[PDB]
Number of protein chains: 4
Amino acid sequence: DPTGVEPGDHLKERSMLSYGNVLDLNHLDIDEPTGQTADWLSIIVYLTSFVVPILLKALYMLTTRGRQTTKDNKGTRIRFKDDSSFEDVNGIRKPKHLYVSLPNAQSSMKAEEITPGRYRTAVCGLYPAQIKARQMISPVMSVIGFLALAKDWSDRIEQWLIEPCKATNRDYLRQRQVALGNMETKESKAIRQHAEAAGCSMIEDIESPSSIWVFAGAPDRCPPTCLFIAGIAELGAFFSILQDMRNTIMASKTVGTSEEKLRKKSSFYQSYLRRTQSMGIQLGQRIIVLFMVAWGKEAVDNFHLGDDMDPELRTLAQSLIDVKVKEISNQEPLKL
Amino acid sequence: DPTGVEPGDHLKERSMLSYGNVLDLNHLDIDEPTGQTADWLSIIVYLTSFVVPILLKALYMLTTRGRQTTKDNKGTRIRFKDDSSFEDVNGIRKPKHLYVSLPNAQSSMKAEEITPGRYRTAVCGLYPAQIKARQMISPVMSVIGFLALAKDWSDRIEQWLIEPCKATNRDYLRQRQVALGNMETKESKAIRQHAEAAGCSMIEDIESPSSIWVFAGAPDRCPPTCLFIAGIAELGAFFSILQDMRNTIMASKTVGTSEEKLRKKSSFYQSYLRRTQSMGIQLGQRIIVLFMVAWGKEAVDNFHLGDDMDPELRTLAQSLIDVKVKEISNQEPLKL
Amino acid sequence: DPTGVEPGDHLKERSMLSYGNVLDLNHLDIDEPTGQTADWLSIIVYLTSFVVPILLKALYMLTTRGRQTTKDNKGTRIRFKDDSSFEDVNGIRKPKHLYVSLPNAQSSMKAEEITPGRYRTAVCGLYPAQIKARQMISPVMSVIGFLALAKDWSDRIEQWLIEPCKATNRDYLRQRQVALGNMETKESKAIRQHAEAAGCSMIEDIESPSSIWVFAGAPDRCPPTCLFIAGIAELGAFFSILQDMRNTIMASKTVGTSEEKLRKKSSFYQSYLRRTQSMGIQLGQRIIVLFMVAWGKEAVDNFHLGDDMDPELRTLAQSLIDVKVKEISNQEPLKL
Amino acid sequence: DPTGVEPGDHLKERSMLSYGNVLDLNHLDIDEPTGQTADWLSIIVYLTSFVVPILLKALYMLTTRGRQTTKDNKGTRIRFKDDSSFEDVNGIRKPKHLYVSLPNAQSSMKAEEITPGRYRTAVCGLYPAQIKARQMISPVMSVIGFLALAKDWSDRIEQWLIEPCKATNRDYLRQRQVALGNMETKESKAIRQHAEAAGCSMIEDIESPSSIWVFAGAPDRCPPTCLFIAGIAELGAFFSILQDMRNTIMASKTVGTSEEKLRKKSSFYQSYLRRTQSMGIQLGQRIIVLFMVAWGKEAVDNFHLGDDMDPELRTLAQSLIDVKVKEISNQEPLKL
């Protein structure tokens, strides 16, 4: 019987549940400490050793064509090769490689090992002006309405800074700026001092025109540069909340069972909060509430929320897939 | 240590993940616009400059022997040479060449540059009668049951046109035909006017016997000829949905981890929809639902779905490969 | 500009992809049927018309010095000439020639036309005893450990036949022998009847000492002689699986991009299965699994897997080649 | 029909492939052992029986005018005759002859039989000083930039020996020298003892001014004299790698099909490695990497790489040749 029972199954009767995917425990370690954040000094000194076309091309392959690269080689380390990276060995142009690491769900990672989340965080923190000039937005930003918020940002943040607080909230951001100037580590001072000499252009305040473009490649946490600038980390929290809102709307739209509705939604604000508060900061929730009052409605009015397929078509095709797979084998049929 | 660590690795400890393939960013550009479709006027005037044996032989090497040509020289431009193409320089028969371009996953392409998808689209749109006469079906059509749908197409589409809609659906296709006769661009008018004078035989409606043979070489999108014929583009969407259904059944059949099940399935309907709606059309989903109700069951009953190897054999051989590769080097072992 | 653009290029800008090799469609036909196997009655009656020194010398030039002959004249027909072949025209010793045909990747072939795969199949099926006596193994057998499996074959197959099945598996092979004695064509009966009178020594069972030597010259499919002997065709499938295992290990060892890792591995078991099942047989997978359990480990322990060059040397030299070729012309630089 | 079919063709229809050259199996033996290297004791005692003008003149006809001699009489043994070689039979000056043997691709050779590769190896190992004095470089050395590496060799190797290793690498070569003084055969001791009494001047180390001139006549393997001198065999491997690099650049430059690009490149390092490791040595790859870091760039900067003919001219002429040959006969047209 092809759908009877597998070898090595330890129960003689067929279970009521169908079989599923195999969890590979080879790439997992146990002996790591429970809190092991990124180093962020080794990562910035590594990524500032390169020349910016290979960095922007790797950012393009991880953001705009990111789903294809994560579908092709996930669970392995990737070498990036370009003509612009050199190793001058007596005139021979030996290629220098960029190493990212695309981890699995079951995968212990090192402290300085660069995931694509860490890479997008570091590159979007270092070079926002080139991302602004090249209009390089990831598709996960493009579905929550990043483009309409970035059409007229120089007037948008000027109208936001002129609103009265509950004096305008420029004074509130200035008080936040003094509170962060008292409360910062020397590690971020080393990061700013190093990246200034590396040659990237810094950002002084949220009033800069290339300020929303720090979150254009959708980093997983706020970058170490533009951390103590008093109004940027809360703006990344605002965009993470918009991502979770879109995921809950898309999870509630789909007719289906309980576990796939639960599977379709995501927890981005929890991970953003954990990874941001781990860097020595306290997110003020009041500023996030100010952004939600300011442009929470226009973003949700400009979500994507596209119905991809006719539901009568999808139901019929998925039913036919399910009948065929339950005829052939004993696996759980995947979704169309 | 041969499996210790590579040179230029920037972390002193061995990572938990094995190394993988190198992504070459040399053939990628950034400064292209975000939407740059094909020209389709330059491509038709280029491919109608040739003589049909070199076109049908290149179609044979891209469809029937397509996997071997994409394995041999991928990431480069291919010259096709045949005796039938001339350049009469004072009697000297200088060979004229056909240029296709087989792109990589990391590769920006021009507007008029001919990929094999564009080539199969243009050739299958121009010359369906010779493909019908020579019985030239690609192996990706041969696994989703194209042959049994093309055995008796003249009676099949006659029984489909006689069914009552929810008057028969001939009136629905005629209303669709009037709606497309109002809504069409002058560019497709130029394509039809040019390809009529070039000498290829047109198709007037879906009732023609060489109508299913437009999708015999499996184009990536529906061709510019046979676009405004009201019932052909939805039939290509139906075949793309059949391809995605077969890929999901084959992905659910395989015992294995999550990422290789996700790697084995494909997204053909998304690309077909994007590339078809980019040409100035709106696919009516109702006609696709009509085709799925009509012959969705017979196609899935006639899928290939062949078990290629004994799974006990494949598991044993792949385990032995994995043990040997993990003994020798630090790369990720490929699948048998 | 020498690297600017070629004549006859139909696009004014330089493409991102470099140019590649020319595919010659002159030797390809379209009007062949989709399934056209070899005749195998004309081929055996042709190759038994000759005298065995010219056959063994042509087998030597196609197996042991086969890479040089396929590099020199590929895509053409080869005349083999020796003093031992005669045409007695009134005492004049006119030389008789052996015609093989080394086809290209783009090349339609006739039914009775002898490729080197067909030639190695026919010669290794007819004369295994002389190949055993002369120790004539091809280098593609020599890398998958054919010599250690052929050191002590008379004791090896005796220990395999004495193992208990899941009664020993001699009874299983005898049941397979009865099933093949019921199921065989008269064409193979004509082949055995003809080649017995031609003068070659037959093989009765797998217990013969010259039984592994049928696959010493590495045929592409199992020979028509020694087809219905119940245990030989599965042994050729076992050796084809060993070839694919070595090719996947060698493809996974090499640091490089995705398409050249995909290019380095081979699909030998698919072609062996297609060409063997086309001759009127059904390969029992259980016997192949028995061989993999029996001596799958010793063969993989005795693969060649030789690191040909220091990788630091190869990387440096290939980088220098790539820089020079990208300076000179617009072609894709070949591998060192 | 002159292009219809040949007599003795065994297939009634014309094949798609054109006919090619005849492989002559007369000069091939089968019963040789699989490893039969040169004797190198008989060859040195044979070539030291002569007087050096006939040796240098035969070296001139095999290196500098070598292509003409291999075009004229290939596949046969050559007698070399000069006035300087005697046979004193009671005062009569009977001429003594030098016998070389120019073998075919299909040709078994004896152990002591002198091919031109063996001859160039022995003569360039015995007499480097006269080759230095007469400036006798082969044209295959002249295209990979031997002259610029041999302009200032006494300062070049002095700057190489003074570089620090990873202490300078003189200590590394001295450690290699001690390792070879422990590991050498008595056969090479007999060769050095015999050739010292024959009258040729030995070489003590790589620091000698006539040290690069051992590889001026381009031997096929490193000579038996100057084998255990710790730094000379790796220098011959370096020059063989330069030959393979030039052949791959010239193979990638040519527009054409796949098999002639594959035909134009050569495998010299494989044959050099096989024939050198067969003499009882282990090539250290580190020294070859040191030479590639040292003067890999200057040699490739001084390759010949000459475009012999205008490609528009060559394409037109070759097309006209191909049309005429396909009109006349059924052979494959040769390249212009």
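The numbers used for chain D are those of Swiss-Prot, and the residues that appear cover 80-245, 260-429, in sequence.
From the backbone N, Cα and C atoms, a Cβ is placed for every residue, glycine too.
Among the mutagenesis entries in Swiss-Prot is D:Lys189 to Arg, noted as: Slightly decreased interaction with host SUMO1 and no effect on interaction with host UBE2I/UBC9. Over all protein chains present, the Cβ of D:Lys189 (mutagenesis position) has 12 other Cβ atoms lying within 10 Å.
When secondary structure is read from DSSP and collapsed to three states, D:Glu191 (mutagenesis position) falls in the coil class. In sequence order, D:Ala117, D:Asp118, D:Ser121, D:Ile122, D:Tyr125 are the residues near D:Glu191 (mutagenesis position), counting only same-chain partners six or more apart with C-beta under 8 A. Looking at Swiss-Prot, the entry for mutagenesis of D:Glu191 to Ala says: Slightly decreased interaction with host SUMO1 and no effect on interaction with host UBE2I/UBC9.
Within 10 Å of the C-beta atom of D:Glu192 (mutagenesis position) sit 17 other C-beta atoms, taking all shown protein chains into account. According to Swiss-Prot, the mutagenesis experiment D:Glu192 to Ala carries the following note: 84% loss of RNA binding.
In sequence order, D:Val131, D:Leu134, D:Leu135, D:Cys293 constitute the residues six or more apart from D:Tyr206 (mutagenesis position) in its chain with CB-CB distances below 8 Å. Under DSSP, D:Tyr206 (mutagenesis position) is assigned to coil, being neither helix nor strand in the three-state scheme. Quoted from Swiss-Prot, the note on mutagenesis experiment D:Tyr206 to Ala is: 78% loss of RNA binding.
In the three-state DSSP reading, D:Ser217 (mutagenesis position) counts as coil. The C-beta environment of D:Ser217 (mutagenesis position), restricted to residues of the same chain at least 6 apart in sequence and closer than 8 Å, consists of D:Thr142, D:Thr143, D:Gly145, D:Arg199, D:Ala309, D:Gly310, D:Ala311. The annotation that Swiss-Prot gives for the mutagenesis experiment D:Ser217 to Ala reads: 84% loss of RNA binding.
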